[PDB]
Amino acid sequence: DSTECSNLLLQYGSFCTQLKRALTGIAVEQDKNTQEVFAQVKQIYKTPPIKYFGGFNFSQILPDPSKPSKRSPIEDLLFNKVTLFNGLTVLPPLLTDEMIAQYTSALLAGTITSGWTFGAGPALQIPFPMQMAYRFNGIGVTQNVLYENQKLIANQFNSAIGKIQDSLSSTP
Amino acid sequence: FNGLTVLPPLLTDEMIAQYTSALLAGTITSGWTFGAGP
Amino acid sequence: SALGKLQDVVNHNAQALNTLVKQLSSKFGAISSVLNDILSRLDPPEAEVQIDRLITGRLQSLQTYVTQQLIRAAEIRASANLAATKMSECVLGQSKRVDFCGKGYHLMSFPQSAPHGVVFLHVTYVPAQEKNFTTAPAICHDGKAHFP
Amino acid sequence: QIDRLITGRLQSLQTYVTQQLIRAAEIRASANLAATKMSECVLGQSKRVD
Amino acid sequence: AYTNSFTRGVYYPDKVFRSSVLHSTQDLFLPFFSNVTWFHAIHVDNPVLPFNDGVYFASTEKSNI
Amino acid sequence: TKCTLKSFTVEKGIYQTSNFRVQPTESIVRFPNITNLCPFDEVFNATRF
Amino acid sequence: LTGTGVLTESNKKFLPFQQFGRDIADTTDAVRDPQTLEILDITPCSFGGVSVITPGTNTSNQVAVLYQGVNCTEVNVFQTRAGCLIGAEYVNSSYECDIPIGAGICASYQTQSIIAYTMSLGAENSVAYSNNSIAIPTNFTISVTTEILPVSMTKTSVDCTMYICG
Amino acid sequence: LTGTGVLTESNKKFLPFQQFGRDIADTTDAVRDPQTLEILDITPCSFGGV
């Protein structure tokens, strides 16, 4: 707020116009990136209340009704693991953290209860063991291999999901 | 102008439209095959 | 606003040239913007340092313009590579990549020229009129299990 | 004596905006890849190796 | 005689408050681990020492000598 | 907003026209303060010339 | 020490030989009185950008104003995490967003007023999961989707000396 | 008004109090003669790269 500087700067041209335009373009682009990544699904699919899916244990990734933020435990670990004038201002994002967590929960419920279908049109429900049999078949292993080792496969999946959180926490 | 210019493009619009029509005729009469050989 | 992208490219280029032409009027601290007056109403020894400012300022303007054009050209090259990939994979064949060539199970795609880009007409197959059923993973007959 | 400060600070601000344009392009490439991974790996099953 | 001065002699250079932060300053300090001259206070009386740029005078005594 | 877009018809949206900044409403100074003055008093009233 | 700002009662323990307080990057944060030697906090008085929300010249001339980085205690009126918005009333209904204001808040033309509201992320669909039920489609529909992509830009060449000084 | 260029017969309606004509971006595009009051168009003669 010096009068003489504005008086001398008016002769340099429209540099401020260019700077304002460039920075606003960057900001709108950031908003579009978040939309493009997360907002792929059209309807917010809800998880059924009786959470039994044939031995698989998705508790570490489904949203936690206990915490007020409604984030799964892995998401909580991630949010705590990472943390962070003269005319400079930081603008807020359009989608708050809560709304992004809601979009993610929608994708999880859709993929858990309906498989591939919810991405091609109307979500058609299918039992989770039959869905994994489809995927096994997809990689060239006959589906009887899954039905005869359902117990073992569920145990291995649970163990791996359990070690993921420890790995994220132990890695510096 | 004042030292500015706008060199013309190399493929005119007509030649590009001709290429597009070639792709359409190929895909309508021969499917995948025109991309792998004869 | 169906063609927002192509129109946007055109307007950015036009706006860049307009500002480049407009910046010739600024004085940059010199006593005047037109070269004739500067060289007329001052002696050569002082006219040298009074013309230096305009030269350096206009050179900086031109340098900024070229840098901005390099950045935009990189962006358009990324887009052109994507278009070439879509041509090869969706038009000249059939892609199983999910939601690359349109939403739904991809059947085929048709290209159409545009002034500075392409317009792909993706043809997709979408199910409808679903129905409930009860299912089982296997049938037991004669004591042995059958799978489909 | 004030011309120098104006021109110098204007140059500083211009470098900042250019550095930001390059970084924003980098993040955009990464975000496009993330959207592709969403579509192809989550909403389906990919045969693309690795 | 001689004796190395350990990490001593640092002083507040600017009477400006700062909290929970690191600050780098270029000023006249006592270099760490440098040896310093030692003299005794019994009798002979005291020699003149030049004042090059600043003196760090330390003394441990209990009689106001 | 019309004047900033240089157009008589402005479309639906959000536009950044300007910025505001509250000006100071008063000024305060607090400066060098000493307790003891000079001894001119004695000098002149000492009645000893 | 010359400056501008709002002075507030301090909460910092200055040692007796100190006269100034600074945060990172030499921003003067505190000061001792030359009279009472009491410490005072310095905060730069409020400033920020102002934005105009408009439903289109062709719909109506009404307009709403958003002061971005500020609180209305020092500016219908409404407070948001993005700042205070004037001219639009907050409604509880959630809609598909069209004018993004920020921090999950949007705005739109009511139809006779401009209303600000929180965004809705779409409808809720509770797919009926069950361990032995399957849904299968009996019919289909083939659709066509148009995707647009830019390929190239205008080629430009410049003459140095002419552009510089004709 | 000093400049260089080719002069051509005009088609523009100058109002009686106007003396110069300019297009977008301040390029002086036309001028009225101070003797015969005829309007003239200005175009910079041809130049280009080789």
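In chain A, numbers come from Swiss-Prot; the residues present are 745-828, 855-942, in order.
When the header is checked for method, it gives electron microscopy, 3.4 Å.
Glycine too: its Cβ is placed from the backbone N, Cα and C atoms.
Going by Swiss-Prot, these are the annotated features:
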- A:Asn856 to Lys: In strain: Omicron/BA.1 (VARIANT)
- A:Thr859 to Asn: In strain: Lambda/C.37 (VARIANT)
- A:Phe888 to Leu: In strain: Eta/B.1.525 (VARIANT)
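Feature map: annotations from Swiss-Prot on the structure.
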| residue | record | contacts (Cβ under 8 Å, 6+ apart) |
| --- | --- | --- |
| A:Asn856 | variant position | none |
| A:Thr859 | variant position | none |
| A:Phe888 | variant position | A:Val785, A:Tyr789, A:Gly880, A:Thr881 |
